[PDB]
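Working notes, structure below.
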Amino acid sequence: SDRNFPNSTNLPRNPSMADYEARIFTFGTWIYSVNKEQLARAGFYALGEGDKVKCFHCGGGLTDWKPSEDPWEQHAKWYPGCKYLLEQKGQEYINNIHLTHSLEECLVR
Amino acid sequence: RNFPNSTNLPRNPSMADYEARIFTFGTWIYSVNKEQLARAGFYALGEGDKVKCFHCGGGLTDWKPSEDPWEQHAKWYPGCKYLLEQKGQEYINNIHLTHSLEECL
Ligand SMILES: [Zn+2]
Ligand SMILES: [Zn+2]
């Protein structure tokens, strides 16, 4: 189905990609300019069409990576409720990416 | 993009008062209640069923018949500060726990 609504429980949506090495493999043909090792470690595998990656745990998708963007920071911006993210980076990171993004908000606006 | 605001100050302070909002829905002709949407912070964008919350800047589209507008506001923009002020935290969480029940079917 790959429903739009992400997965903020602990059961990894696509469990067949819970392995790291299974993921960096999907970046075999990766031409885009974000670091693929930093990518997979952040929980992403490549969908093989364009630059679309999905997360293996929350099923969250990302596109149009601007060059040298951080997979980790990006993961937490759009899906602040991913359990594997919470596992890896811990709440403050998640609250920080958001806190700074709530800042260049009102900074002028 | 872009990033909806978890922040406390609204994004379109002009669509703050209810009366300004329902005015967008003067033409509105969809199977979703117009007077419910406006109550929920939303204003019509003119094109399609596309509506937007005045406070967070969330946009919702492809509406289905009888879909509760309050529910969706919570579903897609939980960090919305106006939503919170109108429904309390618990309500928002109920929607998320109910859709996490879906996650195992
Ligand atoms: Zn995730
Ligand atoms: Zn809102």
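Residues displayed in chain B correspond, in order, to Swiss-Prot positions 248-352.
Looks like X-ray crystallography, 3.3 Å, at least that's what the header says.
Yeah, the Cβs are placed from backbone N, Cα and C, and that goes for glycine too.
For B:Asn259 (mutagenesis position), the count of additional Cβ atoms within 10 Å of its Cβ stands at 14 [all protein chains shown]. In Swiss-Prot, a published mutagenesis experiment is listed as B:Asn259 to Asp, annotated Reduced interaction with HTRA2; when associated with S-314.
Positions annotated as Zn(2+) binding site by Swiss-Prot, on the basis of sequence analysis: B:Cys300, B:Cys303, B:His320, B:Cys327. If you take the C-beta of B:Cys303 (Zn(2+) binding site) and look for same-chain residues 6 or more apart in sequence within under 8 angstroms, you find B:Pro251, B:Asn252, B:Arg258, B:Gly288, B:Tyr324, B:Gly326, B:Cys327, B:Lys328, B:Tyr329, B:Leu330.
Quoting Swiss-Prot on the mutagenesis of B:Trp310 to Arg: Reduced interaction with HTRA2; when associated with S-314. The DSSP secondary structure for B:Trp310 (mutagenesis position) is coil.
All protein chains shown were included, and the count of other CB atoms within 10 Å of the CB of B:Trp310 (mutagenesis position) stands at 17. One entry in Swiss-Prot concerns the mutagenesis experiment B:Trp310 to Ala. Its note says: No effect on interaction with SEPTIN4 isoform ARTS.
Within its own chain, B:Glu314 (mutagenesis position) has B:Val279 as residues 6 or more apart in sequence whose C-beta sits under 8 angstroms from its own. Looking at Swiss-Prot, you'll find the mutagenesis B:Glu314 to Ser noted as follows: Decreased interaction with DIABLO/SMAC and with HTRA2. Decreases interaction with HTRA2; when associated with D-259 or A-310. No effect on interaction with SEPTIN4 isoform ARTS.
Swiss-Prot gives this note for the published mutagenesis B:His343 to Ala: No effect on interaction with SEPTIN4 isoform ARTS. Within 10 Å of the C-beta atom of B:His343 (mutagenesis position) sit 15 other C-beta atoms, taking all shown protein chains into account.
Filtering the recorded positions B:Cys303, B:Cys327, B:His343 for a Cβ under 8 angstroms from any Cβ of chain A leaves B:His343, in order along the sequence. Close to ligand 2, meaning a Cβ under 6 Å from one of its atoms, is not one of the mutagenesis positions B:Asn259, B:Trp310, B:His343.
Rounded to the nearest whole angstrom, the C-alpha distance between B:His320 (Zn(2+) binding site) and B:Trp310 (mutagenesis position) is 12.
Look at the binding-site residues B:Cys300, B:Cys327 and count other Cβ atoms within 10 Å of each Cβ; B:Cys327 has the fewest.
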